[PDB]
Amino acid sequence: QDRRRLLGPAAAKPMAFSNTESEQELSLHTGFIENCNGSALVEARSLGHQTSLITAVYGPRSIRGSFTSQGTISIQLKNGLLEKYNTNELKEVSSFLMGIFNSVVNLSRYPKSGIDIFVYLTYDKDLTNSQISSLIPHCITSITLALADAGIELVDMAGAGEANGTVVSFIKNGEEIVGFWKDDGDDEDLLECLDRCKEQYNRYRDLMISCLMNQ
Amino acid sequence: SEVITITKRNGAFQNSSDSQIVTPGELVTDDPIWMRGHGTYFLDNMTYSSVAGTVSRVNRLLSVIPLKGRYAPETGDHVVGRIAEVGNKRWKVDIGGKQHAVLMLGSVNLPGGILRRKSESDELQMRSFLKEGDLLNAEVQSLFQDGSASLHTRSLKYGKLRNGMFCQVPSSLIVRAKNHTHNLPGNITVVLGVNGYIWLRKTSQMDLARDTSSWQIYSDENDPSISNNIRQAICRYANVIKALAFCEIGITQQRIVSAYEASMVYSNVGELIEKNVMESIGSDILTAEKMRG
Amino acid sequence: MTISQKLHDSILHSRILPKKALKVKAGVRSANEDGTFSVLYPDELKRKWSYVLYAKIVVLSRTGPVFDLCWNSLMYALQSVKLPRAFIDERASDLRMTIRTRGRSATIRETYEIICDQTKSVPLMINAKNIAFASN
Amino acid sequence: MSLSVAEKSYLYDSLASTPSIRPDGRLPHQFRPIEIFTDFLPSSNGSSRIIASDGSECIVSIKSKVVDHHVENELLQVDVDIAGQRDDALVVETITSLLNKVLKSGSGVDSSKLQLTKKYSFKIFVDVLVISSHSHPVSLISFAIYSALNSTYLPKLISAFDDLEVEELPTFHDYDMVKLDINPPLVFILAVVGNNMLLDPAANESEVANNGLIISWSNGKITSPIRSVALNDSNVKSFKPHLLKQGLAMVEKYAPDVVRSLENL
Amino acid sequence: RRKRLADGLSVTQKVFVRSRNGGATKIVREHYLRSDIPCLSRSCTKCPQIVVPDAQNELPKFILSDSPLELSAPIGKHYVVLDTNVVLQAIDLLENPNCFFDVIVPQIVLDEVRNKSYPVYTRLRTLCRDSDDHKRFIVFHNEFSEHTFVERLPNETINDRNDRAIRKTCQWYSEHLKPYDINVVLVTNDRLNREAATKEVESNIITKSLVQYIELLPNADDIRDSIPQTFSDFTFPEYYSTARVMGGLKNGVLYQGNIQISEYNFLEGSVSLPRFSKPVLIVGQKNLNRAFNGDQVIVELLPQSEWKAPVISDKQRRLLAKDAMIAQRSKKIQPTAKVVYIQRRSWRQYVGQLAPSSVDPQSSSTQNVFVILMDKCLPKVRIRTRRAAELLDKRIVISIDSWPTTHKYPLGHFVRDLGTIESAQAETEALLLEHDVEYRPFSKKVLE
Amino acid sequence: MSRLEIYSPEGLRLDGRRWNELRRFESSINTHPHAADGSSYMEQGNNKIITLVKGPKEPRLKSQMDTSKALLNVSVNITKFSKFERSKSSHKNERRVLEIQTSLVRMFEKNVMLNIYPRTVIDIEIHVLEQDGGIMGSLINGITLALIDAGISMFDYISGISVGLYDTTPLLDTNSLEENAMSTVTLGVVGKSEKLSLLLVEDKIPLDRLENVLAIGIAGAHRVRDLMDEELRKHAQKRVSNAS
Amino acid sequence: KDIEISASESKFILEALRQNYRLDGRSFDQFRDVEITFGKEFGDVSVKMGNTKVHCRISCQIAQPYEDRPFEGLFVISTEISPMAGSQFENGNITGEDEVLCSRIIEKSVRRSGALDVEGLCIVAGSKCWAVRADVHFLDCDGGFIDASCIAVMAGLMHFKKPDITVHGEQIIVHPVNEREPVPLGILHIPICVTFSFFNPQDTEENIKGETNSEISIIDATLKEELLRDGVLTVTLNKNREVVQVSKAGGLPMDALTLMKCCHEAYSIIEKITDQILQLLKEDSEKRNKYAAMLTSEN
């Protein structure tokens, strides 16, 4: 097998078991990792579902490659303890992550400089008796707080709101959209899908700015 | 009135002047009197080709010209370079050929001219005047021991491009003449590289000067005054290039003019992409080649 | 790559864990009347089975040597480990199968898949008088 | 590609014209000419071969397999290869993970048509080899697959299909194949420049864009998965939502004409 | 479709699906036709013009004579082309030294045998190479033959193109054999294949059945008892289908091995199973289900209602099969089984003696006789035959033909005419073969 | 025990071929003009290969650079749909494959006039589509197209063919069914000569046949580079007759 | 990590072949002398040919077989180079080419060839079998590794013994080592590989269209010899005169008629060395048993 790790004897197996509008909620914390220059802590708990995750910043790191006019972002999603999302399922989100911050970050302030983003999908409850799609907007919030902690030039507190398998990311207090994500749902529910996302965005950004300006 | 060409063909991987045509591994002759040049290797008599190409016998010189290969750089040629890299006081820049050309630091037109003399602080500003991927007019000076050659801009006429659009072709169809900058009705100008690189732009006064400020030789600016009637006229000359390229046509400046007026059937400029219609206009000119000269 | 080795080494050299603590005493799920299931558990004592445990250490904001905190954080996790109740089927459907040779044949043994309970669990037995702690 | 800045203005100028202008000057809703070949890998359940105008090139293969449809959830698998790249790269894995979502088993896929018995069915393999691309290649790739499913025959059931009591091992005839009846989806690449929305972004058009979309077409309508999508990352701008609302019917009132051009046999 | 090579040579694709382990595995092959296909006979002068050496540098031997058995016109001189079925029915009739000296084997007929039976396929492989001066067998590779190759027609089963190609195979033959007036006789047993030539559909062709060929021999009396072939008190059951037993094997439902039927008790026998320790008895005449002793069969356990003390689902039977091993550890009430399929018959040629009750003295015609076998454990065989008054005080060779549903004792046919009962030479002979002793002299391929 | 018929006593193979016969052999030139200047397609029976060549051109890194000659990269793509049975895992570092990646390099270290292409890169791309056995010599014949397909400097044709041995008898142009049935040898044959580029034997071979066995494949191999030549030439005529 | 040799030194050896000389003192077609010595363990051996030194190790343990061949045991050979044996090498590069050139040979030389009965590793079918292991170590290179590792593995198989087994379903009784004896293994055939080493004294064309065969082939390239060679060829045979493998993977072009003429000379070489192993296996085991005679009479 893998000669680099301790994976036990091969013939063992893990243990098996069988059967015998609501509120979302946060707890947002910064400044707790001394390796980084930007850290952010996120608790989330909603109705069957409790979620905690860590966003980590390293920047500006040097680039051994070549010259660029401006900065470059690198984003990692890694499984924590229990929930195991698929590998190719991860990087699609990482693709969707980078597009929004490329309408956020003053890379032109940062020539030949790198951005390292480590996201640790650390622990999630789903006690409910598109499972990754329910965790998208909280990432952007978790990144933004850590990116404020490294103090990097950011245009807006941009945030995403969720309405039932749909993720829409805003700026300008919702007056423009910067990132769009849709799974199955209804048809032409878009206009209501504007709304419930927007107000959570209207909730969340206020929760964020409270976390920093009051500190 | 369409969106896309969707024509279907299912059940197949594919649809399925005399001179010496020789192969590699093949004997030409063993007359020792012949001289042995390009495309030729040998063992003391046995004249052996190395490519798919033609026997060229020049008066005692036998050599093999291939049919397929990259662009061959030669001196004094007027081509277009895309900026690959920056070196010590050197630059790397694609020809399209085998390798990059090189370009000395003082090989370029300085703003203010020669009154601006040398400075070691200029290598602290290599990226100032030039950076990657950019397009320009270049003059082929001389070579190295291999066959890699270098460039320069010994004129105002050579320099960094603007005011238009690039296209590219195989190097074969571009015909040689004593002139390469050409000016076309529509107030516009083709800059045919030899190597297969083609830049269009709006006719400048310096272009007009050819047939009757200096601090703008590294700008990313254009003329701000660019009409759509300029811009849409660019595209009509643009596709007819690829029409002749798809039709395997040697480029004549007049043929382009002949391509342009034959394209006046179609005002819908987006219809200039059709495999048949490009071939039809391609068929037009070859028939029109059988009248004049 | 050193760390997970180095712990495991002195965990062996701690002599914390007799394999008696890994001995699993499974039950059998009696298919009882009118379609109900109760797992007959034997108590206070044909195949045997053994737990094999795993750990994962995540390290955030490394500021120095880590090994002592690698040690000590495990120790409190060790005391919190419940052993979940494992049981086998009453009579599992997954039984002996035969494989034909080029004239001969053999028998695959019956595949009794152990199942841990959704509910019941017992704690872990520890040589508690050998639970160390670390210091550099 | 690496292009020059003086173009990049003019290219961003001309396409953001209010009488909007493509570099090839098509109408804003046009696509580019292509070629579509199938049915040429006779070891396969179906084959496909598609040719772009810039010479981007792919082939998608169809191999099937009989499976128990109860012990396995995913009845339909996509697996992609791009030439020239590592497995580990980004654009690989996202496009790979995408079409799985696009072909979820009951979202636009009619897995009842895949169903063999009350116990068994057909595992299929969407196996993809891209020779070359110069584009964000995705909407090309769906097109050959659409023809690939329209070029796929399957061997005929002989025996019965109720294996709960009798538990029969299913039997196929050795010559008689039947075409997979299926309604496969389609994917379209979009791009936003200024106040204009082009269709089939070529690589130059793909470079200069502020932002772009991917819209899932199925069953004669718009459906999920739908993703806003970056093409470059030097020119990423945000966007008014009615422009997002604009493009949907802008896709849709030209979508089936492309489909009917390919629904053409 | 098909394509052409520059040697005038054809190439096309034969493609199918491998059904092994229930899988659906599509298998494609290319296929070639050649135009150097030999007709392999004495009289033709043009197929010896095209014969080319092998890798061992040999041009082979064209052995079917100008002189067959000539018969009554419109037969005249003729060759014989066969059915697989007439071979499958009458494989030993072919091995008569007295007759059938010149037979083309078609390639498809060769394949169905190789599809059907492996050691029967040995015998045709044996006979063709061991053809002699007397008897001559060739194999014509007709679907390697360009001029006899056919395709799958639209809306067709594989059986149709089999009969059509064999019909196509014969069609080329007389065309090549018009110049010498040696005909070609197609022998069949299929009544629908004996229907399409009644109108003489395309070819003025010799479509006769076995007996319809047999009734034209000069010496047909000696051989018609080698032609293969109420009688009811109850009805015997049947054997399970293909998907049923292959569906039975993996689940642990079904079992195979060998069975021993007792002589002191003709109606009771046990098997030795790989999963099972003790010999598991099978009790009951219907439960033995018309198989013979020593054969490879496929068995099923019986419910405890039929177990012996000295449902729909297979969910029940497996849990009952566990209870068998409990009852195997009992040895007080032990389980019973019955057969549900026969893995293989251990049939061969068999030698016995007839019953004096079965024969009429005054009769000269065809009649039923039963053969008392030399094997004590195996039952008698109804033999519908003429010359029983001859053969009653004589030893005989039979071969078992079939077991249909009704017949309590099987249908078989007499094969070889041996000699007088308790004559020393004949009792020497069957003492060899029923003890499996080879005795036949060394053949023509041996002495080379 | 095989329930099938390997080689007839009547001299025939599975499709009816003789022991000294080939499959249908089809090449093509300039299959992908928009992709690279080397683009050639092979059908040798159902062995179907797309062959692609890039160069002579600049490296990605100055580390991977020489001031004497070219480099040669081999990238083999075996698809999971290449066979009947679909292979589970990918092959991209499989040690079986890397051997061939070594092999074609040293086979083609010595046709390329390496000195006259220094500081540049040759990359050879392989796409194995449909696999029919005889797989090794299938490749090399596709290579010999692709170098000429751009007209790279070389000495000679190079031919490749697997020839198998059923007990005494050589088999030109085996298939994978026959490959798993007996012992086979592939020969990398150079031009018109009797000198070898590739020689590879996996199966167990009695010694005494081998000289004769080697004496077989040359006539096949000479007919290979035969059929490559004119097929290029009739293409080669199609250029200038309609170019001019 | 690059070996640097002058072109002056390059011509020097190339001249020596042109006057039929080689630097070691052997003939062209002469092989080194082989020192085989066993350690105390079974499947323990040190093998030495002048400068090249190797060491390998055979072991076995209990595992289940695959689904693939559920009948048969498990076996594989490790050949991980350490840069101990020469500073050219990476720390355990399993992805280097020459490594693969060392690998696939020994893969085909042993595993696909099957000198060893893997079915005689079946303890119980599908439940418990053997996992037999072959770790090859290199010590110091003068070339001939792939011939040395050819030998030293096959040396090791004829010296390893496995212990005693008793089966009762799950009750699988591995006995104590010293009460119940270890049991050696079943070798179907003994393969010996041969390196061939090739030198064009000329250009390409006189090899290509120079019809005159003029190419020198030698056995067991030394280190300096090995760095200039033009083709690479290894054949492998037995005592029963069958050819195990041949591998000319490219390099220099090469006449066929040479290769048969080459491979015949392989035969007489390998046979004598083979029997030298065979006596020493006996003679050491004789020395084991004479010291076993020097033990029981002692004890």
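The numbers used for chain E are those of Swiss-Prot, and the residues that appear cover 9-237, 249-329, 364-501, in sequence.
Every residue, even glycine, has its Cβ placed from backbone N, Cα and C.
In the shown protein chains, 20 other C-beta atoms lie within 10 A of the C-beta of E:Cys47 (mutagenesis position). When secondary structure is read from DSSP and collapsed to three states, E:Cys47 (mutagenesis position) falls in the coil class. For the mutagenesis experiment E:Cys47 to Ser, the note given by Swiss-Prot reads: Slow growth; when associated with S-52 and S-55.
Here the residue is the original one, but Swiss-Prot notes a mutagenesis experiment at this spot, E:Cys52 to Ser: Slow growth; when associated with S-47 and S-55. For E:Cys52 (mutagenesis position), other Cβ atoms within 10 Å of its Cβ number 19. For the recorded site, E:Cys52 (mutagenesis position), the DSSP three-state label reads coil.
Quoted from Swiss-Prot, the note attached to the mutagenesis of E:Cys55 to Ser states: Slow growth; when associated with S-47 and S-52.
In the three-state DSSP scheme, E:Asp171 (mutagenesis position) is classed as helix. In sequence order, E:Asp198, E:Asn201 are the residues near E:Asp171 (mutagenesis position), counting only same-chain partners six or more apart with C-beta under 8 A. Here the residue is the original one, while Swiss-Prot reports the published mutagenesis E:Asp171 to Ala with the comment Abolishes endoribonucleolytic activity; no effect on growth. No growth; when associated with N-551.
Quoted from Swiss-Prot for the published mutagenesis E:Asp198 to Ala: Abolishes endoribonucleolytic activity; no effect on growth. No growth; when associated with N-551.
Per Swiss-Prot, domain 'CSD2' is recorded for E:422-489.
Shown in sequence order, E:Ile45, E:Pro46, E:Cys47, E:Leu48, E:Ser49, E:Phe70, E:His184 are the residues of the chain, 6+ apart in sequence, with a C-beta less than 8 angstroms from the C-beta of E:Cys55 (mutagenesis position). With DSSP classes pooled into helix, strand and coil, the tally for the domain 'CSD2' (E:422-489) is 14 helix, 29 strand, 25 coil.
Take the CB of E:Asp198 (mutagenesis position) and look out to 10 A: across all protein chains shown you find 14 other CB atoms. Contact with chain F, taken as any Cβ pair under 8 Å, is found for none of the mutagenesis positions E:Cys47, E:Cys52, E:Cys55, E:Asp198.
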